[PDB]
Structures are given as structure tokens and as C-alpha cells.
Amino acid sequence: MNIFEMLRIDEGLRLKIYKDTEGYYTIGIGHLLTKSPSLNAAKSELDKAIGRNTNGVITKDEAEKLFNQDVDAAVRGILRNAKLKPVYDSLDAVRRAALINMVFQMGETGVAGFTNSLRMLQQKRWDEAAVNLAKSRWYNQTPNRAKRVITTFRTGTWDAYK
Ligand SMILES: [Cl-]
Ligand SMILES: [Cl-]
């Protein structure tokens, strides 16, 4: 298991424009297009993202290309963020993947808002971080995915994904 396999499990793959768990137009492997209610705004963001006239449909290679870019961007967002970088640097390789997963899902600013959890993660108080992580809109809205990520932080293993 690695971050790619992990997010592919959590996000799925769809080759036509769909709405994510929040109702936002999305494509591929959780690639958010726009938060706008307009399918035409989504189709336009998609053509721009892929560099061709797609009419709402992409190929698997195209979906994996956006995915690679998004994982890379999630890692870059962590390393650029004053609150996220020290936590990431403190973590082992498996728990780092858990942090990337959160940033991919909710963005750098959203995760940097988990001040208390991040501190507990940096201190390696795993059971406590896991309890605090769960007291979140994140956990209440997407409990199955959140539980898998939280388990990864708690155990430092891939057991929730195997
Ligand atoms: Cl893009
Ligand atoms: Cl879920």
C-alpha cells in the first residue's frame, strides 16, 4: 500500500463528471472541478484541466494524470504550510500518507485547522489524536473514510485498507 493506492480506495474512479459527497462537480479520482452549481462551469474547468474539449468525459490515463498532479499538490501544500510541515516531518511514512489523504480531501487550510489533533500527532499521542480527529464535521459527514484515515494515524499500519 502507498498514498496512491490509499486515495484510489477512498476516492474511487469515475470517468464522467459526478457530484462528490458535498454535491460538488468532480471527475476522475476525486479531482474537484468547481463548487459552482453549473454543469457548464464544470465542463469548462474540465476542458481547461485536460487541455482539450472533453464534453464531461475523460480517459483513464487522463484521470490518473490529474491524480498524480493532485497528490503532488497535496504534498506541496503540506510542505509550504507552517502548521502542517512540522507534523509531517515528525511522522513515519505510513502516518504521512494519512496526512496527505486529509489534505487531498479537505485542502491545506482545512487540515491546518485541526490544531489540537496536529499537536497530538506531533507528540505521538496516537489514541488521543484519534479521539480528537473524530470530533469533526469531517468524521460526521464521511465516517467510513475518516475512520480508515484515523485508524492509520492511530496504528501506523495499513490495516484499515487491507
Ligand atoms: Cl487542474
Ligand atoms: Cl465515508
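From the backbone N, Cα and C atoms, a Cβ is placed for every residue, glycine too.
For the published mutagenesis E11 to Q, Swiss-Prot gives the following note: Complete loss of activity. Experimental mutagenesis is annotated in Swiss-Prot for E11 to N, with the remark: Loss of 84% of enzymatic activity. According to Swiss-Prot, the feature active site, proton donor/acceptor maps to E11, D20, an assignment based on experimental evidence. The note that Swiss-Prot attaches to the published mutagenesis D20 to C is: Nearly no effet on specific enzymatic activity. While the structure shown retains the original residue, Swiss-Prot records the mutagenesis experiment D20 to E or Q with this note: Loss of 99% of enzymatic activity. In Swiss-Prot, a published mutagenesis experiment is listed as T26 to E, annotated Complete loss of activity at neutral pH; covalently bound substrate. Record note (Swiss-Prot) on the mutagenesis of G30 to F: Almost complete loss of enzymatic activity. The enzyme is destabilized by 1.5 kcal/mol. According to Swiss-Prot, the experimentally introduced change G30 to A is described as follows: Almost complete loss of enzymatic activity. If you look up Swiss-Prot, you'll see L32, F104, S117, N132 marked as substrate binding site. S117 to V appears in Swiss-Prot as a mutagenesis experiment; the accompanying note says: 50-fold decrease in enzymatic activity. Quoted from Swiss-Prot, the note on mutagenesis experiment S117 to I is: 500-fold decrease in enzymatic activity. Among the sequence features in Swiss-Prot, the mutagenesis site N132 to I is noted as follows: 5-fold decrease in enzymatic activity. According to Swiss-Prot, the mutagenesis experiment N132 to M or F carries the following note: 2-fold decrease in enzymatic activity.
Location within the structure of each feature annotated in Swiss-Prot.
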residue: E11; record: mutagenesis position; Cβ within 10 Å: 20
residue: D20; record: mutagenesis position; Cβ within 10 Å: 17
residue: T26; record: mutagenesis position; Cβ within 10 Å: 21
residue: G30; record: mutagenesis position; Cβ within 10 Å: 21
residue: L32; record: substrate binding site; Cβ within 10 Å: 18
residue: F104; record: substrate binding site; Cβ within 10 Å: 25
residue: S117; record: mutagenesis position; Cβ within 10 Å: 24
residue: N132; record: mutagenesis position; Cβ within 10 Å: 18
*Out of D20, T26, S117, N132, give those mutagenesis positions positioned within 10 angstroms of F104 (substrate binding site), comparing C-alpha atoms, in sequence order.*
none
*Should any of the mutagenesis positions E11, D20, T26 have a Cα within 10 Å of the Cα of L32 (substrate binding site), which are they?*
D20, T26
*Should any of the mutagenesis positions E11, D20, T26, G30, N132 have a Cα within 10 Å of the Cα of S117 (mutagenesis position), which are they?*
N132
*Calculate the distance in Å between the alpha carbons (Cα) of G30 (mutagenesis position) and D20 (mutagenesis position), and round it to a whole number.*
8
*If you measure every Cα to Cα pair among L32, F104, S117, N132, the residues listed for substrate, what is the largest value in Å?*
27
*Using Cα coordinates, what distance in whole Å links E11 (mutagenesis position) and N132 (mutagenesis position)?*
24
_Please report the three-state DSSP label of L32 (substrate binding site)._
strand
